[PDB]
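Participant: Can you read through this structure? Questions will come right after.
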Amino acid sequence: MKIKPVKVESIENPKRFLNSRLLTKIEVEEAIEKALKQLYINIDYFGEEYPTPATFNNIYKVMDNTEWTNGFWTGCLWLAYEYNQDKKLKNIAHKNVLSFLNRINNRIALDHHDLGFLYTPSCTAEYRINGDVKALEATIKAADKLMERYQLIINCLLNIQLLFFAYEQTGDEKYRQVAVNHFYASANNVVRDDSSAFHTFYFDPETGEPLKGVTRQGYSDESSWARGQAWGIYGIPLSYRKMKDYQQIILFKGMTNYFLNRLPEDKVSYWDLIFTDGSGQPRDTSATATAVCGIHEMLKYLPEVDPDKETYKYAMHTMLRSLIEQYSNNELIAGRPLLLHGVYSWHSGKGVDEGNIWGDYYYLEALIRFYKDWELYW
């Protein structure tokens, strides 16, 4: 078991992070309060239902438990609960959990590429918090559905955390091996030797026919999809928790340094990393929020003697500060997102320069991470 060698770029002009002011308790508190205000407003708006993956003119539409993104809404609720302990949040979120348990029992609109995202921030999340047996039941069942459908995209590094959890609850090594196998399979096949992320085959390897499930994400075969990069930056340290393989840290350094080096002047990624300032292209804030979470996670484990550790700390503070000051929602209206200016799917023209629910979740996760010693759902 070994990861292929990648180019680890040195961090270019580190002082553009190191000279930043660290976010204070007051700054993060207020960013949280502002997010939660919008969350409480959207609770009346959604009821027991869910937001759409992305907003339309910066307003979400209401939908049922049928997409790949529903767990992120419930995740936001559990994150808010971490903060204020408001039982209202735990009541509503648990009603999402029961809906998720119903979903996996009846196999409604289920795809194995998405089981991690749907059940970790919703159901595993509740189990972490209060040990609810229905939330455990739905998570284990979602993990068992993931095992048989394996019996390859960067996204999967996040998905396999569901398997690591299954192994910890059951003791069954078979969950762990699949997770380990798939981590290396993803690292060696969805990461380029220059540390950029790329995709699996978009076409059937037998016939060449167009595939249904996922179509197009980056700008081109030569580009660097920003969220794909971000999936790696967070997916790696999550797997590293369970694997303690030093090569994962090196892989993290490669993927993160690649990301940091292609950030514009305000340190918020464009939707693809070949774009920078003066391109007119939209930003992807959800990528930047995701990267902050990954960097924050890896810093728990990165040795004090790593020459880039302090730069990583200041980099994540810089990216988050910019997200708070320049990209967070100010308009207190029903249906508005927590975070503006993401892009869902550029090629299909879905959610371009719009708020998205994973972006809202990861921005809020980053705030909670900074503010408190947060026990991970993942």
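All chain A residue numbers match Swiss-Prot; in order, they span 2-152, 172-398.
Cβ atoms are placed via backbone N, Cα and C, with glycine included.
Below, the features straight out of Swiss-Prot:
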type	residues	note
MUTAGEN	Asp115 to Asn	Large decrease in activity
ACT_SITE	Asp115	active site, nucleophile
MUTAGEN	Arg236 to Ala or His	Able to degrade unsaturated chondroitin disaccharide sulfated at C-6 position of GalNAc residue (delta6S) but abolishes ability to degrade unsaturated chondroitin disaccharide sulfated at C-4 position of GalNAc residue (delta4S)
MUTAGEN	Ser365 to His	Prefers unsulfated glycosaminoglycans compared to sulfated glycosaminoglycans
MUTAGEN	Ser368 to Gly	Affects preference for sulfated glycosaminoglycans compared to sulfated glycosaminoglycans
MUTAGEN	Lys370 to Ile	Prefers unsulfated glycosaminoglycans compared to sulfated glycosaminoglycans
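Mind mapping these onto the model and telling me what they sit next to?
Facilitator: Under the DSSP three-state reduction, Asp115 (mutagenesis position) is assigned to coil, being neither helix nor strand. Cβ neighbour count for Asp115 (mutagenesis position) (all protein chains, 10 Å cutoff from its Cβ): 20.
Under DSSP, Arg236 (mutagenesis position) is assigned to coil, being neither helix nor strand in the three-state scheme. Within the same chain, residues at least 6 positions away in sequence whose Cβ sits under 8 Å from that of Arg236 (mutagenesis position) are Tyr222, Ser365, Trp366, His367, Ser368.
The Cβ neighbour count for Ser365 (mutagenesis position), using a 10 Å radius over every protein chain in view, is 16.
DSSP assigns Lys370 (mutagenesis position) to a strand.
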Participant: Between the Cα atoms of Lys370 (mutagenesis position) and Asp115 (mutagenesis position), what distance do you get, rounded to the nearest Å?
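Facilitator: Each residue's Cα considered, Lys370 (mutagenesis position) and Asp115 (mutagenesis position) end up 18 Å apart.
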Participant: Validating a neighbour-count step here. Other CB atoms within 10 A of the CB of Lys370 (mutagenesis position): how many?
Facilitator: 13
Participant: Could you tell me the whole-number distance in Å between the Cα atoms of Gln152 and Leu172, where 19 residues in between were not modelled?
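Facilitator: Per the coordinates, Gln152 lies 13 Å from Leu172, Cα to Cα.
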